[PDB]
Amino acid sequence: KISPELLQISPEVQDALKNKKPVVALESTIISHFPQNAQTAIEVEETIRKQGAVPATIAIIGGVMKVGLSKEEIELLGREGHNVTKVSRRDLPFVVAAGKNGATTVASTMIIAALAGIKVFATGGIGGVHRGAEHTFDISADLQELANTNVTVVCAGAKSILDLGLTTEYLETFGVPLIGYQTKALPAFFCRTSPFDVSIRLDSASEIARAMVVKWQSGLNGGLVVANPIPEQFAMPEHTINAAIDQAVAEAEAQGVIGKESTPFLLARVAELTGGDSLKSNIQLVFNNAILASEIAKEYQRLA
Amino acid sequence: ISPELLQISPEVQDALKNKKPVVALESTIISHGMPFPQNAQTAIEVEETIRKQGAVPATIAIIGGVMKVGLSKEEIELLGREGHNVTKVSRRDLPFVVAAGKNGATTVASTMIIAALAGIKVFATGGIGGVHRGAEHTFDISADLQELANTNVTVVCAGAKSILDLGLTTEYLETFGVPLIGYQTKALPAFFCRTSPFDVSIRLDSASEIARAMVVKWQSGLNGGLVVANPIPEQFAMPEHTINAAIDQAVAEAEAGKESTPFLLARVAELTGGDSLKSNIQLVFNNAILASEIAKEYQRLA
Amino acid sequence: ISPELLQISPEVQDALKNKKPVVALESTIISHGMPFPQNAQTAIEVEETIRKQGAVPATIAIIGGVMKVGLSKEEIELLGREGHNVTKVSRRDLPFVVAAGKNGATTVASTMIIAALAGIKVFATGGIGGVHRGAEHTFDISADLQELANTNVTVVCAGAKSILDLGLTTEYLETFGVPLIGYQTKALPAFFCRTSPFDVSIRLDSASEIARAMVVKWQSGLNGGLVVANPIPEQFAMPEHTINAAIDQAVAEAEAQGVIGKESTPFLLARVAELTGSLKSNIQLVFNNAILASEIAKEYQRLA
Ligand SMILES: [Mn+2]
Ligand SMILES: [Mn+2]
Ligand SMILES: [Mn+2]
């Protein structure tokens, strides 16, 4: 029972949740970080609608945590652009307190989705353990949010700029299911495969939804990662994308890029080295994840 | 929680409702134990041992998708017979085995989880998982440690195997605020061995003192479990110098990933002649006795 | 919670009942800080600083097995006389010291726990524990960081104790979603020094802003504490090079003697003090923190 001053859920989204319609949450750190970003966010939403679900994009607008955004608010974040704060769990109180706009990471989008009672969240890729984290301790707060918050996150696996092995160990220690959708191999984000394997392979949205129900009815708190391979036709060739990522990582280290700036810097550089191709792949994987997320949301509402 | 998800056997139900002391047991001892029909028989004997101590045993497992607190003879027999075909169930595995109606053997973490759902505060096992050697670069860290950080259950064990990294494990437990109690020992015992190069966080000499501390801990709202490291009886114990000699040797030989830990297990086994299974059975009986005592005293004090 | 476990002094009960701002203080600085009578004198002087700021101090300790929130002069003197005979009490120690009827000095972590049990939201200390130098191979990481992750108390400090690894500590706090607020500073102060190569998560210039963010954070269900890093007053600051030399020596030698455990911080601060031969600065940063904490408590109580 949080104050309407802090949190506001759109009329459509309230309506949908009351009527037990499937809702899929979306993050805003994709929209920030124009007027392309806006149009694209709006058609991720329309993709969800065409899959028979209701999209809810989450962001902080004028200090208010908002679940479901008008096209005007979407626009606002789009044009305000890089001036928008990237908001993780530790940033969230300050942006709200100060009455500012903010774009939510995987972690804070999970937080707000859970406040609104939304169990399914579609994104591109989750944060994770950064390469070199054995000596830097640079580990995304996303992984702790997954440890603790009851939301299924549908992604292309963790972002492949990270250390995927360490990320899978970390997920295991903290008891977070890593589900391959129709895959045993952990998808590489831009790529379909990787040297690492998910914790369980499941072939149907129905199985995932049933597992969500069981997990939470049994009081095992925390989220689920659903790793969904990018469609083959949009995947990056392993060698090319690997070279680009490796060079970007090396440059980030050499340039002292650290903290919240690491991921956006890496993604932007990789786009540069691949001539925008990695970006096209990123878009395709996000649509793909929105579709799957919609199916899981439908089956979850059916099973609960 | 739904009876379709979780079922407590009539015996354990009666014990709980009447406030009789209950001790949880894991099921991986049955599936991964001696060849049937011995693994079954043994699990049965551990239960009987708990009853003779004046406690009610609850063996925990997943049978046909149901989390089961306490088992019948035929469930135990079924797990024994299915043997290694039964999957070991961790926290991240639990929902899926249950959803899919599978059988499964519960690990330390999953047994703590299910016990806690049943309101059982004491769990007797052989050993706990820990931080693995090389975890500083592999991040391979047992989920048991996080379960201990979060779930209110006292796990009576022989500590963790010396094949793990015990220094890192003791640090990890301190960071997460988990008591490591030596039972009548300052030295941290490890599996085969009554001692090791590391210390517990506190030594306590009685079941009643451990119970008293559990009561203060949870009445003060400090959630999370407790490790009670109980040295293997001298009769079954192995000298620390030989065990350490063997491990150092096996780790020197391994030097020249996922194969590291069990490689060390097998090698140390070969070198010392130590037998993991037999030793573990001994550990479970011993810990089952201590655990029954702690459960009785806790029941008294709460 | 039973009166047998936890007792709140009349002064503090009065304050809580009448909605007066309360600031918690630790006991470990008392027992393990310096020699008697000076240690007890200083403790009482810190309490008086708080009172002068118009807040009410609550020094916390375990006395005769009881968790005490607010202490008598007699009790502070007891802890001061006993000095190092008094056990340093962490979260994993607390149940056993209470059960055994023992006296004990509470760490940052245990002080947070007991303060929270009493509804006290603001705690002034010298510096927080953190990730130790070499923690990448030793895993020596203060339980203070986990307490900050989980317990709802704002801790006003001069940053982390500076014998620690500040880089690893800042990454750790970020992973676990803990705000690190610089009070009128973006650079993270390092204990004796006003600045360091590292940054806080957000700079805030007023106690009012800090309080408003506390209310928003906890009303939004984001449990966990907040670190407020308050640079030592310029007149008491120590030159980076000199202090860094001493600290360097003390650490290298702590590794030489091989002290690893809870005795590490006491040993370190000891040796460094010796080479300093630092204590003046430590006392003054504590007073400074007590003053800021009093203001934060006033602003927070005003809202709560
Ligand atoms: Mn990071
Ligand atoms: Mn492992
Ligand atoms: Mn330590």
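Numbers in chain A track Swiss-Prot; the residues on display, in order, are 5-37, 41-311.
Looking at the header, which is where the method is noted, we find X-ray crystallography, 1.9 Å.
Using N, Cα and C of the backbone, Cβ positions are placed for all residues, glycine too.
Residue density at A:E31 (mutagenesis position): 27 other Cβ atoms are found within 10 A of its Cβ, drawing on all protein chains shown. Residues or ranges marked as active site, proton donor in Swiss-Prot: A:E31.
Taken from Swiss-Prot, the feature active site, nucleophile applies to A:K166, supported by sequence analysis. The local packing around A:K166 (mutagenesis position), expressed as other Cβ atoms within 10 Å of its Cβ over all shown chains, amounts to 27. Under the three-state DSSP scheme, A:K166 (mutagenesis position) falls in the coil class.
Taken from Swiss-Prot, the feature substrate binding site covers A:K93, A:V113, A:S147, A:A148, A:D149, and the record attributes it to experimental evidence. The Cβ neighbour count for A:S147 (substrate binding site), using a 10 Å radius and every protein chain shown, is 28. The secondary structure of A:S147 (substrate binding site), as reduced to three states from DSSP, is coil rather than helix or strand.
Per Swiss-Prot, the feature Mn(2+) binding site maps to A:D145. Sequence-distant neighbours of A:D145 (Mn(2+) binding site) (same chain, six or more apart, CB under 8 Å from its CB) are A:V136, A:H137, A:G139, A:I265, A:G266, A:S269, listed in sequence order.
Classification of A:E31 (mutagenesis position) by DSSP places it in coil, neither helical nor stranded. Among the mutagenesis entries in Swiss-Prot is A:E31 to A, noted as: 7500-fold decrease in reaction rate while little change in substrate affinity.
The note that Swiss-Prot attaches to the published mutagenesis A:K93 to A is: 17-fold decrease in reaction rate while modest decrease in substrate affinity. Listed in sequence order, A:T33, A:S36, A:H37, A:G109, A:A110, A:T112, A:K267, A:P271 are the same-chain residues six or more apart from A:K93 (mutagenesis position) with CB atoms under 8 A from its CB.
Taking Cβ-Cβ distances under 8 Å and a sequence gap of 6 or more within the same chain, the neighbours of A:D149 (mutagenesis position) are A:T112, A:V113, A:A114, A:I133, A:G134, A:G135. Here Swiss-Prot notes a mutagenesis experiment, A:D149 to A, with the remark: Loss of activity.
While the structure shown retains the original residue, Swiss-Prot records the mutagenesis experiment A:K166 to A with this note: 2900-fold decrease in reaction rate while no change in substrate affinity.
For the mutagenesis of A:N289 to A, Swiss-Prot gives this note: 17-fold decrease in reaction rate while modest decrease in substrate affinity. The structure shown keeps the original residue. The DSSP secondary structure for A:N289 (mutagenesis position) is helix.
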Interface-adjacent recorded positions, chosen from A:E31, A:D145, A:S147, A:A148, A:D149, A:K166 when a CB lies under 8 A of chain C: A:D145, A:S147, A:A148
Sorted by sequence, non-A:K93, A:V113, A:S147, A:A148, A:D149 residues with Cβ within 8 Å of centre, substrate: A:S95, A:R96, A:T112, A:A114, A:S115, A:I133, A:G134, A:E152
Fewest-neighbour residue among binding-site residues, criterion Cβ within 10 Å, set A:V113, A:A148: A:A148
Nearest of the recorded positions (A:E31, A:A148, A:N289) to A:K166 (mutagenesis position) - Cα to Cα: A:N289
Rounded distance in angstrom between the Cα atoms of A:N289 (mutagenesis position) and A:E31 (mutagenesis position): 14
Contacting recorded positions, sequence order - A:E31, A:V113, A:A148, A:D149, A:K166, A:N289 vs ligand 1, Cβ under 6 Å: none
Span of A:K93, A:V113, A:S147, A:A148, A:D149 around substrate - largest C-alpha separation, Å: 13
From A:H37 to A:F41, where 3 residues lack coordinates, the CA-CA distance in Å: 10
A:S147 (substrate binding site) and A:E31 (mutagenesis position), Cα-Cα, nearest whole angstrom: 16
Cβ-Cβ neighbours of A:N289 (mutagenesis position) (radius 10 Å): 22
For A:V113 (substrate binding site), the three-state class that DSSP assigns: helix
